[PDB]
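To keep things clear, I will list the structure first and then write my remarks on it.
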Amino acid sequence: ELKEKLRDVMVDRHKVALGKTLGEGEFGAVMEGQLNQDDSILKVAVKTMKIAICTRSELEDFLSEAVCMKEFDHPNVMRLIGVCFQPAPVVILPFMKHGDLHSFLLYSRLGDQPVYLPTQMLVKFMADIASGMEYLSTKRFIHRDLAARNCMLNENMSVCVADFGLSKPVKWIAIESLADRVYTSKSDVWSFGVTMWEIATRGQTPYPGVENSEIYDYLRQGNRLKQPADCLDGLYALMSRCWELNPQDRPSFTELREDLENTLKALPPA
Ligand SMILES: Cc1nn(CCO)c2c1-c1cnc(N)c(n1)O[C@H](C)c1c(ccc(F)c1Cl)C(=O)N(C)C2
């Protein structure tokens, strides 16, 4: 009656086969994996969190969030496959062969094979995040860790929002969230403005030369991310609106999706 949701979210550790490591972190390790989906085998991403559970309430909260994340059904939102325990929690996600959005933007210029991404492709990436964020907003979900690095690329080169701040940096957090530790969908809008800038600059570091400890004062003194020379006044106006001091002055994710889609049809395809 109650735990019928635990039945779905749980994944048998004897059906998961680890392969090559995809990357290392401070919060865990991620590997390429094979999931025995009874009759079929599925290529997955396996994130094992280095930080183990120490209380019943911590184990309770993880499993609640996991059920919330498995309920996500949108083309621009990562669909959580399931959860394990190595107790250290494990997370099973679909295998996204094109990797994270930040790495893609960063390798486009700073790679051995440097290809210039057209403004329309960049505006579509932004539109893809706002669509997934509009979905999460309606489902009353707060991401808390929105960034190009936490955005995945589908096989159709479509972007989808991922992570969902489950491992709960500063340069994406809204001014009110740095100050009061209060998080809303309006603070997610701020983070999205930073992400749009991250896409427009093609993976540049927000606030260069500013340290995380200086960030609150830098923002508090009125400073915001400067407009890129190659970026359109209209696109930068959308960014700036997300960084408005008063959260109620910031646009909604439905508003952003519309303005981004409007500018996208005006631009060349595809
Ligand atoms: C194929 C691949 N190459 N690379 C490195 C180049 O991008 C990665 C992946 C990969 C693929 N599919 C997944 N579902 C997946 N990871 O999920 C991770 C848990 C994940 C990240 C990063 C951000 C983020 F949003 C998530 Cl969900 C990660 O740790 N990576 C190592 C990214």
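In order, the residues displayed for chain A correspond to 521-606, 614-695, 712-813 in Swiss-Prot numbering, which applies throughout.
Determined by X-ray crystallography, 2.8 Å, according to the entry header.
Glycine is no exception: its Cβ is also placed from the backbone N, Cα and C atoms.
Reduced to three states, the DSSP call for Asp672 (active site, proton acceptor) is coil. All protein chains included, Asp672 (active site, proton acceptor) registers 19 other Cβ atoms within 10 Å of its own Cβ. The feature active site, proton acceptor is assigned by Swiss-Prot to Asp672, with sequence analysis given as support.
For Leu542, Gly543, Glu544, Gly545, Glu546, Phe547, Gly548, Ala549, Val550, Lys567, the entry in Swiss-Prot reads ATP binding site, with the evidence type sequence analysis. Taking Cβ-Cβ distances under 8 Å and a sequence separation of 6 or more, the neighbours of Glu544 (ATP binding site) in its chain are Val550. The DSSP secondary structure for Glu544 (ATP binding site) is strand.
According to Swiss-Prot, the mutagenesis experiment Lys567 to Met carries the following note: Catalytically inactive mutant. DSSP gives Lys567 (mutagenesis position) a strand state.
Cβ-based neighbour count (10 Å, all protein chains) for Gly548 (ATP binding site) stands at 19. Checking the binding-site residues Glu544, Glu546, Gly548 against ligand 1 with a 6 Å cutoff on the Cβ atom leaves no residue at all. Taking every protein chain shown into account, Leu542, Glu546, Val550, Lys567 are the recorded positions, and of these the Cβ with the most other Cβ atoms within 10 Å belongs to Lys567. For the gap of 7 residues left open between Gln606 and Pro614, the distance from one Cα atom to the other is 6 Å. Of all residue pairs in the ATP-binding list (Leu542, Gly543, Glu544, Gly545, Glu546, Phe547, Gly548, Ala549, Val550, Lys567), the one with the greatest Cα separation is 14 Å apart. Within 8 Å of the centroid of the Cβ atoms of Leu542, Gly543, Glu544, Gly545, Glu546, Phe547, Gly548, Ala549, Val550, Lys567, where the record puts ATP, the same chain has further Cβ atoms from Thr568, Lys570.
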